[PDB]
Amino acid sequence: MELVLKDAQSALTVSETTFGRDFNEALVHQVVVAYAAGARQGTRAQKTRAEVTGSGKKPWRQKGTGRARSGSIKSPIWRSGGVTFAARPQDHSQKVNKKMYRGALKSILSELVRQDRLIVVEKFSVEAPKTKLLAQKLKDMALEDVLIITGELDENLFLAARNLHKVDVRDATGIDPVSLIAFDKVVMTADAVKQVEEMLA
Amino acid sequence: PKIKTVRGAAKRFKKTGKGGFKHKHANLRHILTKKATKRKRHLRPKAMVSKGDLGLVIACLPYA
Amino acid sequence: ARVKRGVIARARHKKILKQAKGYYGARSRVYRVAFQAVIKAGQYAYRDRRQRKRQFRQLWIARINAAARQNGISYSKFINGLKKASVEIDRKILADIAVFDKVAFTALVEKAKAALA
Amino acid sequence: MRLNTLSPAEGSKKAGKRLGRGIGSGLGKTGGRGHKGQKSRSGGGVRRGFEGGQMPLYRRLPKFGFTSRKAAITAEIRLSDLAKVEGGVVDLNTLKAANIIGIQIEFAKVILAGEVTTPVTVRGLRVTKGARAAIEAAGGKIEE
RNA sequence: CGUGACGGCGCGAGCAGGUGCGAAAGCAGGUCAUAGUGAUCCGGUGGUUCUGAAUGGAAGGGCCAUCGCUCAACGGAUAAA
RNA sequence: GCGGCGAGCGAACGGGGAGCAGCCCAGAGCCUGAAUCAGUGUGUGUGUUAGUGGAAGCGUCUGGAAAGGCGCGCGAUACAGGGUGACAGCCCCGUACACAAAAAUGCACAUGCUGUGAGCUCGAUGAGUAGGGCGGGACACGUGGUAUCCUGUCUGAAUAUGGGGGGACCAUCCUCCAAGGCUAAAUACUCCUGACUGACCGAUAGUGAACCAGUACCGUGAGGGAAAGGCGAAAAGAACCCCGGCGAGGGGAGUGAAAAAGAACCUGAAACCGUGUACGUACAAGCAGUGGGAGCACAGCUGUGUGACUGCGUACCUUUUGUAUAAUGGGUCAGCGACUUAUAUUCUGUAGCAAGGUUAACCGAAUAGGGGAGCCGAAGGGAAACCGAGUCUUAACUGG
Ligand SMILES: [K+]
Ligand SMILES: [K+]
Ligand SMILES: [K+]
Ligand SMILES: [K+]
Ligand SMILES: [K+]
Ligand SMILES: [K+]
Ligand SMILES: [K+]
Ligand SMILES: [K+]
Ligand SMILES: [K+]
Ligand SMILES: [K+]
Ligand SMILES: [K+]
Ligand SMILES: [K+]
Ligand SMILES: [K+]
Ligand SMILES: [K+]
Ligand SMILES: [K+]
Ligand SMILES: [K+]
Ligand SMILES: [K+]
Ligand SMILES: [K+]
Ligand SMILES: [K+]
Ligand SMILES: [Mg+2]
Ligand SMILES: [Mg+2]
Ligand SMILES: [Mg+2]
Ligand SMILES: [Mg+2]
Ligand SMILES: [Mg+2]
Ligand SMILES: [Mg+2]
Ligand SMILES: [Mg+2]
Ligand SMILES: [Mg+2]
Ligand SMILES: [Mg+2]
Ligand SMILES: [Mg+2]
Ligand SMILES: [Mg+2]
Ligand SMILES: [Mg+2]
Ligand SMILES: [Mg+2]
Ligand SMILES: [Mg+2]
Ligand SMILES: [Mg+2]
Ligand SMILES: [Mg+2]
Ligand SMILES: [Mg+2]
Ligand SMILES: [Mg+2]
Ligand SMILES: [Mg+2]
Ligand SMILES: [Mg+2]
Ligand SMILES: [Mg+2]
Ligand SMILES: [Mg+2]
Ligand SMILES: [Mg+2]
Ligand SMILES: [Mg+2]
Ligand SMILES: [Mg+2]
Ligand SMILES: [Mg+2]
Ligand SMILES: [Mg+2]
Ligand SMILES: [Mg+2]
Ligand SMILES: [Mg+2]
Ligand SMILES: [Mg+2]
Ligand SMILES: [Mg+2]
Ligand SMILES: [Mg+2]
Ligand SMILES: [Mg+2]
Ligand SMILES: [Mg+2]
Ligand SMILES: [Mg+2]
Ligand SMILES: [Mg+2]
Ligand SMILES: [Mg+2]
Ligand SMILES: [Mg+2]
Ligand SMILES: [Mg+2]
Ligand SMILES: [Mg+2]
Ligand SMILES: [Mg+2]
Ligand SMILES: [Mg+2]
Ligand SMILES: [Mg+2]
Ligand SMILES: [Mg+2]
Ligand SMILES: [Mg+2]
Ligand SMILES: [Mg+2]
Ligand SMILES: [Mg+2]
Ligand SMILES: [Mg+2]
Ligand SMILES: [Mg+2]
Ligand SMILES: [Mg+2]
Ligand SMILES: [Mg+2]
Ligand SMILES: [Mg+2]
């Protein structure tokens, strides 16, 4: 399989199993959903009837008063009472099998190629850490909302992209499934392509 | 937490190849003189747990 | 994710109370009572779609009887005569003619009498 | 392929039962518990093996047997495991190094299960009659 | 094969070994049949090509035979009301 | 394994990780002040306790007001966040980034001063103790065949040619050296301080307490314990006039985008209570509706309102063999109020891989990658030794 470079006007040979496989939507959906579950903090609580502040005194005697029977001022039936099934902090993360994570990545990258959203370049860099330079470079290549995957994290490039909210810059080892789907285009350097190929076997 | 085995059940049932359970017959501990040899001989080999009882045994033996 | 019930609860109660307009007292004002009244009105309406077909046939038959006896024949003999004459007009139409076209109804009675003779 | 165009496989996400939410749901009021009795109560139900008070099955039957400590340190080896060791000599140590038997196994027996197609030397293990035939027929040998 | 929710209980030709009676064909795995009974646990006694916590033994355990309950509220809550 | 062998209780060996560190007295001689820690001064760094600078926007439309629409520009290592008369990268405060300490103080070095002793040699090697009898307790281990540990009571060794342990006990072998002591790190927690975050709450929720709340109030006392948030962008919080008791309250005027935003103040639901209009209703018997239906009013034959007269018709929930039941529960409205969460296990669906599948802690800056310690599966039979596509039974199976 040949990926056509855009800045050098050549070709690059990649594995068909990484970049030319079918889209497994059911597999990609599970991995994307697990990624968002992994981002949850899960920090909350309410108070059960045991934790509401108050005394254990029976509000009134069992029989004779003509009122419904009461046992605790903290009953969840009562205003100011406990929460019946009060929440505790939770860990929402899911397990993803190693082979399912990698399988989903290969499905996503292959679909990016079919939809013409993967752009391979020989080099992508800026001379100075200036946002204005990267904005001009992206305007020249008709890009606006783009994920940029480099082999080595150029320090000038990373700084130049910080204040551009539609633009992200990563190294090949830091790609994630949600980012590959979320950006309009994905720009990879030839060097990053090899690293991703080797990473996904 | 982990389910706890009913330890008394583990001492009386063993799981067989297709997933049933073998057990030892009752009535062969004592009061043996008045029992016929034929009756005692047929109580010596192990037997399988019947269909109605499998649900009770499986509940007691989650790690069998 | 706490969910407050007010907006949805208000819409449900209002939907029932709107169906209870015209009812007496708490039946048009108070949700607990209006709900029971709306259900009972629905039960009656189901029952009375069936009753309506009975009551109207009963009315048509009574009017055919009166018009037939004005022409000298009972309802039961009139219906038998029409059936022997192969006339398939139904009671809704026979009752309509009995009121609005007494001359045509007389002609039907004569047809029934001839088939019986 | 966007974050708002991905769908799960059909049949993979069945909705959970929600008891006690009205007539139309089919689980309103009693929530599938029936009427009254111990099993309808919060926290209700009898323990495992309870039969109502009749001597239960796991107590009217007798205990039998004993548990052998030697069985816990004995293992069985398949013929298909013989090619998995490193070096063509199969013994207790090389089986442990290849993760075929546990670290505390002291006795192992090779049985006729699967196939061996390469010559191997088995040393210090017991071998069944059928496995010895298959090993030697494949060009190997057994050393006591 | 019968009969039981189950635990169980019952009837059984025939096979191996060894036996009694009969000249022999044969009959005999108690009694004309259907009541005469008590699960499990815990232990006792004898046997045993099983086990034996470094090793050889041993103790203890297993297996086979057998013993101890008007647990009679007789499927037997406790050793003890 | 323990266990009225019931309910239940529940290891270790061994393996993978985090972290890692060893020393002294029971004593003399030599050699000496040598290691090492503690203290106290002094330096150098590095924090903490105030702070400094910090980019870039105008025109026009709607509007009470522009940050919004439309047009054309500009900054960005700064598009974190907050404010400003509606939603602001460029109005304001910040933010990225770059700097700052007279004085006090933390830390890590360095270097003084004080104490401490380092090394070699030769010795020494913790007695009312170990062990035992009796009674208890602790060990996963309930006295059991019960090792081991602690000791209230009564006793009582050997002491290196010696002693402890290896789960009753003995022999053999192996291993260790009690009856003196010190020791960082990996571990536990948060009254308190700073920063940041949330598929956490948003005034009956969230702290009991968003508000002068552990208050008011209750109790002899210990103690118990509330309710109660929102005018507007800005008070511009209504000069003056009128009725009234120099009232309360109101009507004007004025402010304001708005005063049914006027302080009993955003929105302003429902129960409940009124005024006005249309139709019905004083000869008529009951769950009050429903089916039929005249007349009247209204708006454009129809739509809306009303409903004379007439067929049928004993609420709901619960509990029950069965309820109009004179059985239960509800005065009404609004708000809240009940199958959850964690872990283990089995079955179904679905996805991955497949005779294999998958990692845990942990490492890692990493939702990657590493980590296969393990767990499940590909073999069973037998109480077990053991045998193994067979095995058990039995002296042996025609067998089972
Ligand atoms: K409440
Ligand atoms: K960015
Ligand atoms: K059910
Ligand atoms: K041992
Ligand atoms: K009884
Ligand atoms: K702003
Ligand atoms: K003991
Ligand atoms: K309180
Ligand atoms: K409160
Ligand atoms: K207003
Ligand atoms: K009001
Ligand atoms: K009526
Ligand atoms: K009720
Ligand atoms: K009742
Ligand atoms: K009753
Ligand atoms: K009553
Ligand atoms: K499950
Ligand atoms: K599955
Ligand atoms: K067989
Ligand atoms: Mg009390
Ligand atoms: Mg609360
Ligand atoms: Mg991983
Ligand atoms: Mg016995
Ligand atoms: Mg909310
Ligand atoms: Mg409702
Ligand atoms: Mg009302
Ligand atoms: Mg109303
Ligand atoms: Mg149902
Ligand atoms: Mg029931
Ligand atoms: Mg009920
Ligand atoms: Mg019942
Ligand atoms: Mg309860
Ligand atoms: Mg392993
Ligand atoms: Mg006789
Ligand atoms: Mg007899
Ligand atoms: Mg006992
Ligand atoms: Mg024995
Ligand atoms: Mg031994
Ligand atoms: Mg009984
Ligand atoms: Mg500035
Ligand atoms: Mg503008
Ligand atoms: Mg506004
Ligand atoms: Mg010593
Ligand atoms: Mg000792
Ligand atoms: Mg002692
Ligand atoms: Mg002792
Ligand atoms: Mg003692
Ligand atoms: Mg002593
Ligand atoms: Mg010992
Ligand atoms: Mg031993
Ligand atoms: Mg509150
Ligand atoms: Mg509110
Ligand atoms: Mg007081
Ligand atoms: Mg005034
Ligand atoms: Mg407002
Ligand atoms: Mg208001
Ligand atoms: Mg109102
Ligand atoms: Mg009269
Ligand atoms: Mg009248
Ligand atoms: Mg009346
Ligand atoms: Mg009636
Ligand atoms: Mg009754
Ligand atoms: Mg009735
Ligand atoms: Mg009654
Ligand atoms: Mg009544
Ligand atoms: Mg009633
Ligand atoms: Mg009730
Ligand atoms: Mg009652
Ligand atoms: Mg009652
Ligand atoms: Mg009542
Ligand atoms: Mg096996």
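The way this entry was determined, per its header, is electron microscopy, 1.5 Å.
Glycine is no exception: its Cβ is also placed from the backbone N, Cα and C atoms.
In Swiss-Prot this protein carries:
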MUTAGEN   A:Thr131 to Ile  Does not regulate the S10 operon; assembles into ribosomes in vivo
MUTAGEN   A:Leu134 to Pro  Does not regulate the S10 operon in vivo
MUTAGEN   A:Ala160 to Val  Does not regulate the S10 operon; assembles into ribosomes in vivo
MUTAGEN   A:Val167 to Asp  Does not regulate the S10 operon in vivo
VARIANT   A:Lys63 to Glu  In strain: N282; confers erythromycin resistance. Ribosomes bind erythromycin poorly and have reduced peptidyltransferase activity. 50S subunits assemble normally, even in the presence of drug, but assembly is cold-sensitive at 20 degrees Celsius
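Note on proximity: of the recorded positions A:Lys63, A:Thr131, A:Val167, the one nearest A:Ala160 (mutagenesis position) is A:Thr131, by Cα distance. Secondary structure at A:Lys63 (variant position), as computed by DSSP, is coil. For the pair A:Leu134 (mutagenesis position) and A:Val167 (mutagenesis position), the C-alpha distance works out to 10 angstrom. In terms of local Cβ density within 10 Å, A:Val167 ranks first among the recorded positions A:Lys63, A:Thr131, A:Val167. According to DSSP, A:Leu134 (mutagenesis position) is assigned to a helical segment. Classification of A:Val167 (mutagenesis position) by DSSP places it within a strand. Cβ neighbour count for A:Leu134 (mutagenesis position): 25 (other Cβ atoms within 10 Å of its Cβ, all protein chains included). With respect to their backbone Cα atoms, A:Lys63 (variant position) and A:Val167 (mutagenesis position) stand 71 Å from each other. A:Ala160 (mutagenesis position): 24 other CB atoms within 10 A of its CB, across all protein chains. Taking a Cβ distance under 6 Å to any atom of ligand 18 as the criterion, the recorded positions A:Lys63, A:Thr131, A:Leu134, A:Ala160, A:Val167 reduce to none.
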